[PDB]
Amino acid sequence: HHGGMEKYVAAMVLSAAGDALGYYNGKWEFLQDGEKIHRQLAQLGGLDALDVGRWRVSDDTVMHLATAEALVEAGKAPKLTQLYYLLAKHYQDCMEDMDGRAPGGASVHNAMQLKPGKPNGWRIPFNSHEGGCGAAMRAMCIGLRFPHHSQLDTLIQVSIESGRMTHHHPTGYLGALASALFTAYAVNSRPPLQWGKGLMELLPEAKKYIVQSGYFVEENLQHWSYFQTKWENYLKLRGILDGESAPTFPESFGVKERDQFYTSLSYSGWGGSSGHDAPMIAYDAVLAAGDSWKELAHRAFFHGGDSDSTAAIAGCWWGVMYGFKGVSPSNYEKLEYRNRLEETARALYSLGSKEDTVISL
Ligand SMILES: Nc1ncnc2c1ncn2[C@@H]1O[C@H](COP(=O)(O)OP(=O)(O)OC[C@@H]2C[C@@H](O)CN2)[C@@H](O)[C@H]1O
Ligand SMILES: [Cl-]
Ligand SMILES: [Mg+2]
Ligand SMILES: [Mg+2]
């Protein structure tokens, strides 16, 4: 109602529901173990009993809305110069809404360094500690804005530059690429088993952009292999490297096995905390879950890692594909910023549903 638009609304609202559920007002951090989280989940009456009335969204939704609101304000056929001004401004400004929302170090530090308005004032230098998932968690709606094939170059550039406004490390900003790219694939009903291959094919194009852009190319290139290698390895493991083949999951892949797997994906032991593994876990959830919100939630919202970020990503992708089908109303009806999220979604659809261009840098 319209069917196109319904998917956009769900992408935005269920991304935020995911964040809130995966955050639980920071309480999951005192457990930091999927089995312990799943048992506390049971004692709250399970997923369908959860009322998000008092479950605040975290930094993930706040920053996702900032992306979305910037895209919307940029309008039809924007100067990429204006879009980057607006993304910087929205990111910097949204830092005022992080009370009790546990934002990340790179997100905060860098958003506060930006100089929106000044030519190139939204660029920061390369940094070794900037491979967190703070760019990936907020980039999905770039794929809603720019879903058409003709726009791939835009999606690549915008996802990367939105990302490296806070995360100028390929592990960071390629997270944003994957987040946006897969949202675009979901918009276009591209079956999820093809998404990984798609990303592996676009990484050389992302590299060509980073190279022509001319910023810290030496450093960017030298760290480039970590992301790529982790994704190759993961798609190999799941048997979807060829992108024609349905995924293979282990016989034994319950809550406990998922935690250990998420830890093996991680940079330094914390599943989904980085730009490579946050979208990877969301992707793994989406591939297992099909049309089940409960399944997606048990895999992407409730685990011992950065479940808020994995949930934000997975909930967006999943909502694009499946709308609100099978979702308990208590899980989103009183979700913080629901009206705001619906309104931005509608506005993103207006733009996204029209195959326009950008005025280049
Ligand atoms: N170069 C790196 N490669 C892989 N991971 C890295 C790299 N540099 C930093 N990280 C990891 O990224 C994790 C999160 O980074 P931060 O800068 O603290 O957080 P940020 O990415 O801004 O936000 C992450 C959000 C914050 C919460 O919503 C949970 N997820 C850190 O604990 C690091 O372990
Ligand atoms: Cl449950
Ligand atoms: Mg968060
Ligand atoms: Mg205040």
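All positions are counted from 1 along the displayed chain.
Recorded method for this deposit: X-ray crystallography, 1.8 Å.
A Cβ is built for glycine as well, from the same backbone N, Cα and C atoms used for every other residue.
Record features (Swiss-Prot):
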MUTAGEN   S58 to A (Swiss-Prot position 54)  Complete loss of activity
BINDING   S58, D59, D60, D308  Mg(2+) 1 binding site
MUTAGEN   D59 to N (Swiss-Prot position 55)  Complete loss of activity
MUTAGEN   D60 to N (Swiss-Prot position 56)  Complete loss of activity
BINDING   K89, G105, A106, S107, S128, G134, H167, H168, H169, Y267, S268, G269, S273, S274  substrate binding site
BINDING   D306, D308, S309  Mg(2+) 2 binding site
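Recorded features from Swiss-Prot, shown on the structure.
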residue	record	DSSP class
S58	mutagenesis position	coil
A106	substrate binding site	helix
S128	substrate binding site	coil
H167	substrate binding site	coil
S268	substrate binding site	coil
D306	Mg(2+) 2 binding site	coil
Which of the three DSSP states, helix, strand or coil, fits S273 (substrate binding site)?
coil
If you count the other Cβ atoms within 10 Å of each Cβ, which of the recorded positions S58, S268, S273 comes out on top?
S58
Sparsest Cβ surroundings (other CB atoms within 10 Å) among the binding-site residues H167, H169:
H169
Within the same chain, and leaving aside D306, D308, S309, name every residue whose CB is within 8 angstroms of the centroid of the CB atoms belonging to the recorded Mg(2+) 2 site, in sequence order.
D19, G22, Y23, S58, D60, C133, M137, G272, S273, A278, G305, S307, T310, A311, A312
Given the Mg(2+) 1 site residues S58, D59, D60, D308, which other residues of that chain have a Cβ within 8 Å of the mean position of their Cβ atoms, reported in sequence order?
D19, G22, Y23, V57, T61, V62, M63, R101, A102, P103, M137, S309, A312
Given the binding-site residues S128, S309, which one has the fewest other C-beta atoms within 10 angstroms of its C-beta?
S128
Give the three-state DSSP assignment (helix, strand or coil) for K89 (substrate binding site).
helix
Specify the nearest of the binding-site residues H169, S273, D306 to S58 (mutagenesis position), where nearness means the distance between Cα atoms.
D306
Cβ neighbours of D306 (Mg(2+) 2 binding site) where a neighbour is any other Cβ within 10 Å:
29
Out of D59, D60, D306, give those recorded positions positioned within 10 angstroms of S273 (substrate binding site), comparing C-alpha atoms, in sequence order.
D306
For the recorded positions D59, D60, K89, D308, work out the Cβ neighbour count at 10 Å and name the residue with the minimum.
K89
Closest of the binding-site residues to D60 (mutagenesis position), Cα to Cα, picking from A106, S268, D308?
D308
If you count Cβ atoms within 10 Å of the Cβ of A106 (substrate binding site), leaving out that atom itself, what do you get?
22
Do you know offhand how many angstrom separate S128 (substrate binding site) and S309 (Mg(2+) 2 binding site) by C-alpha?
21
